[PDB]
Amino acid sequence: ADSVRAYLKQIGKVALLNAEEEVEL
Amino acid sequence: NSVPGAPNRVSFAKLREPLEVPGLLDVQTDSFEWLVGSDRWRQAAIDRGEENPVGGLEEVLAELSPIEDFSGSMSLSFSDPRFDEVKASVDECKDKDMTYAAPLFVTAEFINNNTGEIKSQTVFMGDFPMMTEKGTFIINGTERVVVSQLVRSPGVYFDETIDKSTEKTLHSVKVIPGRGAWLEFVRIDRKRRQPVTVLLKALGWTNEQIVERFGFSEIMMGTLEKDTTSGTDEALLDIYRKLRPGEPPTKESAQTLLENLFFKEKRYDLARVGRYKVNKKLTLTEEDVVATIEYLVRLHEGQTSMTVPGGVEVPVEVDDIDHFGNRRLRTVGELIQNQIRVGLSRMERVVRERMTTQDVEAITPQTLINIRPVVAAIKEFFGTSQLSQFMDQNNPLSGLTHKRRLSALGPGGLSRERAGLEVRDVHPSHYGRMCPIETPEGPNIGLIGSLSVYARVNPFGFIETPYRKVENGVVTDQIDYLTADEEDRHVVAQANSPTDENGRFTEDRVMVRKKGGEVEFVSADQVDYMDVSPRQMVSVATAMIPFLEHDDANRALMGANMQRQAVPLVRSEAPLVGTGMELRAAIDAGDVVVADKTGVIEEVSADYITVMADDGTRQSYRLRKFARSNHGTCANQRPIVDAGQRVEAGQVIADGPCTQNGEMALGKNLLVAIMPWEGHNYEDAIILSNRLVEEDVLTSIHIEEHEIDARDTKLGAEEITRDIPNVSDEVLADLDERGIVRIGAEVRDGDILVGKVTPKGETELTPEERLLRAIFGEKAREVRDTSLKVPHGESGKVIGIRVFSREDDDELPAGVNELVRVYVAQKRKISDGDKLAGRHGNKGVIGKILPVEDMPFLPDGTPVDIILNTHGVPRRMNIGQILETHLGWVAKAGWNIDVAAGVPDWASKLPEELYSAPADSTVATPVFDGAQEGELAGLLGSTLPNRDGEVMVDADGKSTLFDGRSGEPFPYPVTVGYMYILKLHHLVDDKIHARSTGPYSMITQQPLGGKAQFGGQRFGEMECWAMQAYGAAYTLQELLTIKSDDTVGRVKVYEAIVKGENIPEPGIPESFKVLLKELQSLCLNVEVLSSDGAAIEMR
């Protein structure tokens, strides 16, 4: 119902990188 | 009586007060003393009750301590609140526009669990507004009152509502906490479609436990039998998606959701009220949520007793939200506590987060603490809150009832519009607690009420009433204060039941009140408690209506409201026929000067009064003199004592605005004639003797405050000055050097008070204006004239002046260099159009005032002061006003018995020592034991003379009046007497308004209403209807175009009247042009088309 809840749902679907991937990207 | 200097006012009361009226300002002082927890409150709760008293401040400070992040690595702890001496005195604050406050100090301990170090720091929370002796606060210089709010106490309350369809029975239970989501039977957080069984498994209880605990409940088994939830974790999931839709859950989140919602103390707030309510009736415990459902099933089944599975037995019955046992009443201390709690929790947020980004070991109690939100809560509570009001003072009585008012509106309570008439109706438990006869007439009826005379507030917020317990038909001296819950427990004997010798039941049977409350008649056998006295139910103002018992509650309510509406007279004469309260209501108001130590008077000046105590100590009291009150009445005080006089503790040294010799005087005693007179007093109108003008008996003073400031402007600095750009030296004739009106000057409408000037430019003068400048040589001045003048329709003498300058050290908001306040005062003679009234709800305007020559006048040649119309009296059920009219004559002329030989039959029941009173003696008839009809007649014959031995009034309370106009007598005997009538705060000078042209509104060009703006009258929807029914098109058009909204047409019409030309044709109302523009802004294309040519342009 809430607009911030909506935005958190989507940013939650991605996955946190570790140090190695950040370098990779 | 029992008051040292009490004047002698004889009473007809046939009973004896077993209990003095309590200090009736107490409700305010106790609530506050609890919050601040001064030793005065310490001793109170130590000498009785619990042994660990916790002040409100400490109580909310315990909740904070400690502050610990998720790591628990650091802990910020609070403790030991401290107050310094008050910054400035009350008098100083009201003058300087500051708030009466004590700075608060706290000890903040920050601990690092890793390093084990301690940092102790003293912290300044802010200036904490204190409470005056009178129960008020001074907030930014204005005296304000915090009214106590009525609320639903936390607890489990059940309601039985018959099915709108099946007609079958249903409950329907609710649980309301201090804070957190509320549940209803499981419908939770306003989520329907929830079976009560699915959650019982969510705790982890297996179904056999349901079959074990449910037991006799049939729908308890059928609900689990119908419910399809299999497993305790699967039910938490059906609860998780209904409570938190949109978020996919986790077994860590699914379990903690229920635990965190209620059981956890942080999210769900156990109330001391709620904790106490249900603990006896049955934070939140799983044990408690089971007993809830258990209580419910054993209600719809019809059993009256529930023995918990492991608990103790209590009645199973419906609960009433209007019963005062379930209704508090959050007092001022608590209303402050709650606002402090909010301020701390907002600070805890910055304390918690601050710890994370602050370099560790560099954090101190101060660096984590930012006090902005704590003081803001207080300041923002006193301003803008509906429970914090500007004290209502036109008379001591108005002020005294403002405190003691309890209203159900405000934050934390129902809105005025939503609540139905069930809460407005008087409940049987209001008896002796909240006065039923006193409330507003407007659509606040029943939402606002005043606390009763003997009522007293409980530490938990429930009102208690004093009672005297009876045992075996004998009423003891034991006086026990009972709440509404314990009053339903017993049988309350009627206040007046005949007393027997050393005391006991005399009358065969006793008047009693049951727990219905349902009244009953039983013998002296079964009673427990009795009423402390009549008028327990009544409030202070209500208790001040003589012959209250004779007036319908309708007119009584009006009568109470209008007493607090009166205005102090210059002379302030006390009521000839009074009731009990006048004495004690004036001293407890605080507008009278009382001595706190026995002693003698050293000096008496109009300015101050000093007394030399027997203690050797020296006390002095500065007198309020012509002080302007909140609404403009006059607070002037006068000393009633002389130099040599001895005096006793608690006596009355000086009279206040409405008081005489210690008792409330809200009006004057006037000679009344009840005949209709030549169609002048008609339809509630009143006529007056011009005597009341010549002799200033109804005269009263009034004081207005005018204010102007000189600030810094982008184009320069404003300067208060005597130089005005265009004026004659005459207008300035009353200004001093600086340009402010001289003290003692006389000021008319439009006169200058404070001259001021502000920079202007670039001007671009009109050519026609620049030519006259050259001719008469007056340089166009550099600055516009913005100056303080007296409002239209006002006048008086200049009393005092207050100047605050930035040049002088002083103080002021940024930008303001100089502030000057001017106080104007005027004597207002009683005027035709002013509103008068008696204590019985009888009100009317003055319709005429006649020369004392032509008035109904007694055989003595004594003119009557007021003529009241006969017709208004009979139909209004206020007939008490006729009684006091008779008694008024009695008390004025004196009387004798009735003896010898013996005392007559009527006096037997019985006036005691009342057999004789001299002329002018004052009387008191307490409301519910007053004089009685028999006793009036016996007194009505008594006593001559005027001077000569002739009698002016018969045993009917009538006399032969001579018309002062024709000189012939009036054919029939007319009722005369003395009535107590009050002057009321609706005055013609204030209510007469007129406008031709004036300011117009910015967005709409309409004239702006109100007298401040010089405004015009609103011609409304309903007025236009009337105009249309008449078929007056040109009148209607006129009012709506060239008389308001037509910007060219209104200036033309003026141009036409001044040239005597015809009034021109009207144009388009500006408001309509605005409407088109507002519809365009919604993306609505609105075109005004002619027959053609299609689109017309508004321009």
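Numbering of chain B is taken from Swiss-Prot, so the residues present carry the numbers 21-205, 215-311, 323-1139, in order.
The backbone N, Cα and C atoms fix where each Cβ goes, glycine too.
Here the residue is the original one, while Swiss-Prot reports the published mutagenesis B:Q429 to K or L with the comment Rifampicin (Rif) resistant. B:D432 to V appears in Swiss-Prot as a published mutagenesis result, with the remark: Rifampicin (Rif) resistant. For the mutagenesis of B:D432 to Y, Swiss-Prot gives this note: Rifampicin (Rif) resistant; RbpA no longer rescues transcription in the presence of Rif. Decreased affinity for Rif, no change in affinity for RbpA. The structure shown keeps the original residue. B:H442 to D, L, P, R or Y appears in Swiss-Prot as a mutagenesis experiment; the accompanying note says: Rifampicin (Rif) resistant. For the mutagenesis experiment B:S447 to L, P or W, the note given by Swiss-Prot reads: Rifampicin (Rif) resistant; RbpA no longer rescues transcription in the presence of Rif, decreased affinity for Rif, no change in affinity for RbpA; tested in the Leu mutation.
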Using other CB atoms within 10 angstroms as the count, which residue among the mutagenesis positions B:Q429, B:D432, B:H442 scores least?
B:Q429
Just how many other Cβ atoms lie inside 10 Å of the Cβ on B:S447 (mutagenesis position)?
20
Quick one: pull the CA-CA distance for B:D432 (mutagenesis position) versus B:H442 (mutagenesis position), whole Å only.
6
Give me the CA-CA distance between B:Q429 (mutagenesis position) and B:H442 (mutagenesis position), in Å, as a whole number.
9
